[PDB]
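> Pasting in a structure now, in structure tokens, and then I'll have a few things to ask.
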Amino acid sequence: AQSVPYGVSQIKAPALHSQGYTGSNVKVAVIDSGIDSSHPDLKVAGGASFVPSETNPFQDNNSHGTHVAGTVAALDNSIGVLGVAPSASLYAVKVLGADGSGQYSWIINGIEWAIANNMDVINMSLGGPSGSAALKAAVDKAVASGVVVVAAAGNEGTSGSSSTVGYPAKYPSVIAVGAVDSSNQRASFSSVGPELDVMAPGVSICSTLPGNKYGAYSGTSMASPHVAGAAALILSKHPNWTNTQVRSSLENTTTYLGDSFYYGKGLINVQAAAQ
Ligand SMILES: [Ca+2]
Ligand SMILES: [Ca+2]
């Protein structure tokens, strides 16, 4: 029996699935710790690894990558869970090792690979407190080339009156995603700031884990894939839409929750976004 995680229903993806919009032929790159391609509920189309000591991108020694992937595209079948865009062409771009960290050059190299291989959407459930001219250059190049770039806002919470949104989420070209729970309330760990763009479910998110398992995790990392998948559904319905049109639609059809410093434009509604 297959279970639909609350987050998928909360952003109204199932509505599009029933109309036949499930993200087919849309290439999504999960820049992360790799994806367990042997998972029964996932179908990885390709990828690459830029982690010198972990050359197989289809082997996830952390579990973060596979979990994020499950939210983006777990298969619509009779087992496990259901992704936001279950027909999406999932790519494993391994830039984080078994411990969950990665050097910025590995991350950047992964972004470059994604651009060169024409990914339609890039998901980055990662980030740090500092940026680099090289980091900004890679994400800005992606967008100029028509790629939709989504990134977790961070899990720094509030801090006086200043932004805690991390990089690359902080760059204007990158969509920054914070997390809310099932009640649409902001998760205390969610980063805040004028850079926040939109919110998506990010608490107790059930998804795939390596070794044919399932578990729930909480983090803006779990929030991000919901919007990456959202963009993919919009593109399956509107293949001619550019990345800036896909973003404006997601940003302009949100359910307003409080102040934008904390909730950005609000929770995404993929049904309304897809028009
Ligand atoms: Ca499934
Ligand atoms: Ca941004």
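Just so it is clear, chain A uses Swiss-Prot numbers, and the residues here are 108-382, in order.
Determined by X-ray crystallography, 1.8 Å, according to the entry header.
From the backbone N, Cα and C atoms, a Cβ is placed for every residue, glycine too.
Annotation comment: Swiss-Prot describes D139, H171, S328 as active site, charge relay system, evidence class experimental evidence. According to Swiss-Prot, the Ca(2+) 1 binding site annotation covers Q109, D148, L182, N184, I186, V188. In Swiss-Prot, a natural variant is listed as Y128 to F, annotated with the note In strain: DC-4.
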> Would you pick out, from the recorded positions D139, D148, the residue whose Cβ has the largest number of other Cβ atoms within 10 Å?
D139
> Within the chain of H171 (active site, charge relay system), which residues six or more apart in sequence place their C-beta under 8 angstroms from its C-beta?
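Sequence-distant Cβ neighbours: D139, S140, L203, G207, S232, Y324, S328.
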> If the criterion is a C-beta within less than 6 angstroms of any ligand 1 atom, which of the recorded positions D139, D148, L182, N184, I186 pass it? List them in sequence order.
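Passing the 6 Å Cβ check against ligand 1: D148, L182, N184, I186.
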> Could you give the Cα-Cα distance between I186 (Ca(2+) 1 binding site) and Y128 (variant position), in whole Å?
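For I186 (Ca(2+) 1 binding site) versus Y128 (variant position), the Cα atoms are 20 Å apart.
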> Which has the fewest other Cβ atoms within 10 Å: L182, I186, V188, the binding-site residues listed?
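Per-residue Cβ counts within 10 Å for the binding-site residues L182, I186, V188 bottom out at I186.
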> Output the one of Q109, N184, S328 that, of all these recorded positions, has the highest number of other Cβ atoms within 10 Å of its Cβ.
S328
> About how far apart, in whole Å, are the alpha carbons (Cα) of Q109 (Ca(2+) 1 binding site) and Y128 (variant position)?
19
